[PDB]
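The structure appears below as C-alpha cells.
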Amino acid sequence: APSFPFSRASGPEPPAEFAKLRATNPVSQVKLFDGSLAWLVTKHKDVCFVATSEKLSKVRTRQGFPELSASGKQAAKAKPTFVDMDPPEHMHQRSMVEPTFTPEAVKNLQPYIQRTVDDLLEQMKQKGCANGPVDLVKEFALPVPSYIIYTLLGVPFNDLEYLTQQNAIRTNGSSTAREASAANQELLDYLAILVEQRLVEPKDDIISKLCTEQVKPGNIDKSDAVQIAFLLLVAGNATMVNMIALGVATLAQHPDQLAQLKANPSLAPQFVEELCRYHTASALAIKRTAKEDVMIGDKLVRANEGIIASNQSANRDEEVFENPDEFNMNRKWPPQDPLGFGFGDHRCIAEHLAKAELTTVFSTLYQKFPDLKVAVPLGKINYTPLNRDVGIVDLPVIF
Ligand code: HEM
C-alpha cells in the first residue's frame, strides 16, 4: 500500500496517482504516517457517498480515525467543536454560528466585502511598484480574507494587521514549531480576552452572538466560544489566501481567459466556480471512520477502518466533468456539484462567503490593475511544498 498523502505531480497539479486509481482501483488502501492502513476513495460518486453515509463518523476518538500527521493525533485529544462532530451534536453547535454565513447574510455583507477589496487594492496602488515587484500575497491575498473574518468575529480595526501577521506565521512553511505555536497561543489568548469583553458589553459580531445567545444561557461556556471562534478563523483563512493567489497565477497561464475576464468582469462567478473545481486547495478534510461494515464500490470497509475521500480527485473525475484537466471557465456544468467545499452535512459553512470574496476579487482586480502581470517566469512560481495542499507562498507582481 502506497504512503499517503501523495505528493503533487508538479507545482500546480494534483497527485498523479489519482488519475490512475480512478481508472483501475477507485477504492484502495493507503498507508498512513503511523503505519496504519486507510481506504482512499477517488471517484465523485463515492466521495459523495462517504460524505453523506450515516454509517461513517467524524468523531476523532473513534478507533481507526485516519490522522495524517502526529500533530493531528494529539489535536484529537482536545474537546471537539462541530467540525469533528456527528449528528445530532454537529448541527446543534453549527447552527449557533450558521446565521452569519447564509446566502442572505452574505448578500448583505457584499458592500463591506467590496469596500475591503477596494481599500486594499487602493493601498497597493499607492504603495506602487516603482522599486521592484510587490508580493500580491502579502499585499492583498492575505489581508482580504483575514480582515473580513476578523471583522466578522469582532476584532477592532486597529488590531487587524498584527493578528493577520500572527495567523500567517501559524501556517508559514518556514516557521519553526516554536514560532508557529507561539503565534497560535497569541491568537487563542486574544480571542479569550475578546470573549470576556463581549460577555460584558456585546456588540454586533459573531463572538457577541455566541456570548449572548449561548454562553450566558449556559448552552456552552466561554472556553467553547473561544474554540468556535478559533475554528472559524483558522479553518479557511490560509485556503482563501491560496485561492486568490492561485486564481491570479491560473489567469497568467491562460491568457485567452484573462482577456475574456478583462472585457467582461461579469464572468467572475464562472471563473470562480472553475477555479474551485480545478484547484482543490483543501483536499484532505473529508475523513471518516466506519461505525459499521460498509460497502463502497467493490470493497468492503470494515467497522473501525478509516476512509479518506479525495474531493480533489473527484473534481477531476472524467465520468462527471468532461476534459477535467483543462481549465475552462466557459465549461458547461453537469448536474453534479463540484466538491471544492465538500458535501453533505459538513459542507463548508463559509461556501457562500468564500465565493463572494473570490467573485469580488476577480471582478475588481483587473479593472483596478488592467496591466497586472506576474513578475517572475510562470515556471518559477513559488508553490507550496508538493506534500501539502496546493497553494502559492508568494507571488511577485508588477502593474
Ligand atoms: C475557498 C475557500 C474555502 C474552501 C475551498 C473551503 C473548503 C472546505 C472543505 C473542503 C471543507 C470540508 C467540508 C466537508 O467535510 O464536507 C470545509 C469545511 C469547513 N470550512 Fe471551509 N473552505 C473555504 C473557506 C472557509 C472559510 C472562509 C471559513 C470560515 C469563515 C471556513 C470554515 C469551514 C468550517 C467551519 C468547516 C467545517 C464545516 C462542518 O464540519 O460543519 N472555510 N471547507
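All residue numbers given for chain A refer to Swiss-Prot; the residues shown span 5-403 in order.
Using the three backbone atoms N, Cα and C, a Cβ is placed for every residue, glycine included.
According to Swiss-Prot, the protein has these features:
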MUTAGEN   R64 to E  Impairs interaction with NADH
MUTAGEN   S73 to A  Decreases the NADPH-dependent activity
MUTAGEN   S75 to G  Improves the NADPH-dependent activity
MUTAGEN   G76 to A  Decreases the NADPH-dependent activity
MUTAGEN   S286 to V or T  Impairs catalytic activity
BINDING   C352  heme binding site
MUTAGEN   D393 to V or L  Impairs catalytic activity
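Feature annotations (Swiss-Prot) mapped to structure.
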| residue | record | Cβ neighbours (10 Å) |
| --- | --- | --- |
| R64 | mutagenesis position | 20 |
| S73 | mutagenesis position | 12 |
| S75 | mutagenesis position | 11 |
| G76 | mutagenesis position | 15 |
| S286 | mutagenesis position | 22 |
| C352 | heme binding site | 19 |
| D393 | mutagenesis position | 19 |
Rounded Cα-Cα span from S286 (mutagenesis position) to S75 (mutagenesis position), Å: 18
The residue listed as 'heme binding site' in three-state DSSP notation: coil
Helix, strand or coil at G76 (mutagenesis position) [DSSP, three-state]: helix
Distance-selected mutagenesis positions near ligand 1 (C-beta under 6 Å), from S73, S75, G76, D393: none
Inter-residue C-alpha distance, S286 (mutagenesis position) and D393 (mutagenesis position) (nearest angstrom): 6
